[PDB]
Amino acid sequence: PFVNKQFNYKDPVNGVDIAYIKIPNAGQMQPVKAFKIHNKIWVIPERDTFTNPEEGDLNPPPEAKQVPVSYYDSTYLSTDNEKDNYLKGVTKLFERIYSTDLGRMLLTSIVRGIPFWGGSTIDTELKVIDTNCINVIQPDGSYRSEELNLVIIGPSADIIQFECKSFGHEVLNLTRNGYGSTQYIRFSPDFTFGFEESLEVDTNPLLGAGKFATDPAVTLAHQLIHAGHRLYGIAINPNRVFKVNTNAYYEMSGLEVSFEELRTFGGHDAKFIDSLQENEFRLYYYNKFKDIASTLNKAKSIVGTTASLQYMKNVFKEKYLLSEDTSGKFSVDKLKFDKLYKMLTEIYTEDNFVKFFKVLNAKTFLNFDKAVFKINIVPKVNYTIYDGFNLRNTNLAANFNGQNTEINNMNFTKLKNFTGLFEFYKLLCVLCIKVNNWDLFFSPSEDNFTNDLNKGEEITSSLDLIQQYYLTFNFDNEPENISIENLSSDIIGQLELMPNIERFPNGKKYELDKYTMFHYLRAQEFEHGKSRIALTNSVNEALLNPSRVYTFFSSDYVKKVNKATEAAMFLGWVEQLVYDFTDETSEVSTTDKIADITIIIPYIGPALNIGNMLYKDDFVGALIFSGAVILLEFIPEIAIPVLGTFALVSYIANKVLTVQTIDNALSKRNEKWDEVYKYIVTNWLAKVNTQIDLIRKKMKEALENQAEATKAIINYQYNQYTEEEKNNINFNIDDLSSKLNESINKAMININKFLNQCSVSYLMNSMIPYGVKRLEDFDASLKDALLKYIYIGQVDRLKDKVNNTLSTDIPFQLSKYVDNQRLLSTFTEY
């Protein structure tokens, strides 16, 4: 196990594994008790008031942070019992992460990744940096400095803001120049992020309603991935922000997401960056690693400890995986460094940890949080090492009911979040309404996507991979805690300076002439008023009178819900309403007049007002007329310029050299096809898939709103009765709620199928042909050039080979480019 001996906040100070410590700070701080849990890893069950002098208070600031959920409470982690609970939770979380294979990989890598000793001015001498060592005070009083790699401190006033911190150098960027530094992780195991999800309906038709609770193991794995990245000095510069346009009303106010976040999240999240930027980052960090190798080569002396040159040379060689030769020449081998970079960049990702834990979690960042939950995971009756919340041999093992906040009510408590539901907003009007900042579309800018297609080019002559990496990994030896000369009494250090993020303006007003989908979504909202709720089809009426609620069903539904009947036929009323709702939500129209669109669901038309046009049948007509363009709020700007014509190098009288040139030309032709396909797929994912995802989520929200509205109407009607009638009927609205939610799911599968078909048909009809035209022109410009190039020996055979190869376009295989069950499933039938 990771934690060898158990720790509690009552053990008297020892001086080896438990001790009062002092960490670097700008001023002077008092010693704080700390528990070492493994080699080079310590924990401080105290609130973060030491590393950040600016964060010297645990009270809510007047300006709320730009985070969808934030819980503030100064009382937490102030009592001894709370500290013991925190220590137990952290130990259990570390054990759970160490249980899995990928977690063991990550923990071994983090323990191995000791920072670099580049604090010396002499070009041939290595000296430890003060900002990477901490002091431990023995009971007698004589403190001793020690190295370390990780520190866990209870979060700051923002109790769920889990952001890694570090102490940098005056002129060096230790987090991105390959030097590395110890990472202080603000982690809290007693709180979790409670979000909603509806993508598991296909695999779990009996998926429960409500939100879901994120496993804290995933959050700790994310923070640990960030710490491991910053330990190896491969983090991306923070100014590389994923810029998003904010001028449009349908555009976000701002989403400060770094490229490091994209790299850490993994999965589809890692596909928002093009291959060019990834290659640039890889080459830049390769240059940094070779610089580090040269620095190791030129260094001859160690000052600060008794450790010899050989031991530290071996330690840093294991840290950076450098190919040192017989003469001690450390070189950055391309293959080993590439494997290490791939492992740290793509293997160590949140998506892989979600797959390994077998827990429900968000796939992209766009489905922001909605609640914060207080949890206790110290007792085994609530959370176990192996399975987590989804305990085995219970009713919570299947369908991920253990992580449900409505089924596992005993383990979760909904706390108050400080960020108001309409605290950050935009004012849209044509009745100026307030639309939440986190409910808006994600619009990437055109600058974030860069390509080298127009540049010329010259011709010369899954879990399986994780298992293989485990079989090829080593867990034999970890770096030792070598004695080091004591540092100063106070470690003077300053946190790494972060780039300033300008406050996004709040309450920007937009004047329009058409009804946005947000207006229609808001028109289907009520306030649980005691007065009778009336359904209507005019969105203007719903948005003016808050008692009225807009509905996109037929007039029969409105008539049926707007009538009045005594308790004699209410028993019939309930079943008629549930049957009509199930019928209308499950309605479908089949057509073949639009390519790749076999389902043309009409009621989407007036629900989200996608077509800017009232009639649903006219929406059917508009869809079969104009393809999947109507769904997208803003048409993405896809532009493939003229491809770089190949430059084959002539080789006179060397026939086999000519053959190698003609083979490399074909290979790079296929690779160019694949790369253009990948670029277009990335554009489709970034600019179109997010819009369809938001439309799907908003349609689910609208359906749930309609169900809640009709449920409120029937509840109000039932409340109007007498007590004897209520007892005789015994109308249990929970059963009807479950029935209507199941009808919502039965409609949701069809809605998912339709939207998946539309989002794949847009790629097949309006994005791929643009590239295919360019590459067909490229083939036309290449075949004649190659024919000129061949003008001795096997002339005829070469001509047949080239004509056969460039006669047909390479087939588009969506499987190799995007890995998702729904998209592949809908692409299969065509």
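Numbering, chain A: per Swiss-Prot, residues 2-431, 453-483, 495-824, 831-869 in sequence.
Technique stated in the header: electron microscopy, 3.7 Å.
Any Cβ shown, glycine's included, is placed from N, Cα and C.
Annotation source Swiss-Prot lists Zn(2+) binding site at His223, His227, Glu262. Other Cβ atoms within 10 Å of the Cβ of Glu262 (Zn(2+) binding site) number 17 in total over all chains.
The note that Swiss-Prot attaches to the published mutagenesis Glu351 to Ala or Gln is: Wild-type KM for SNAP25, no protease activity, about 30% less Zn(2+). Sequence-distant contacts of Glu351 (mutagenesis position), defined by Cβ-Cβ distance under 8 angstroms and a gap of at least six in the same chain, are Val219, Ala222, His223, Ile226, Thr265, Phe266, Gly267, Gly268, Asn362.
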List of residues, in chain order, with Cβ under 8 A from that of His227 (Zn(2+) binding site) and at least 6 apart: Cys165, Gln184, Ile186, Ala236, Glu261, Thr265
Gap of 21 residues [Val431 to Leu453], endpoint C-alpha distance in angstrom: 7
Across 6 unmodelled residues, the distance in Å between the CA atoms of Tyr824 and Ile831: 7
Non-site residues, in chain order, whose CB comes within 8 A of the mean position of the CB atoms of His223, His227, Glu262 at Zn(2+): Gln224, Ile226, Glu261, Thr265, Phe266, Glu351
Flanking Cα pair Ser483 / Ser495, between which 11 residues have no modelled coordinates, distance in Å: 34
Three-class DSSP secondary structure - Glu262 (Zn(2+) binding site): helix
Other C-beta atoms that fall within 10 angstroms of the C-beta of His223 (Zn(2+) binding site): 19
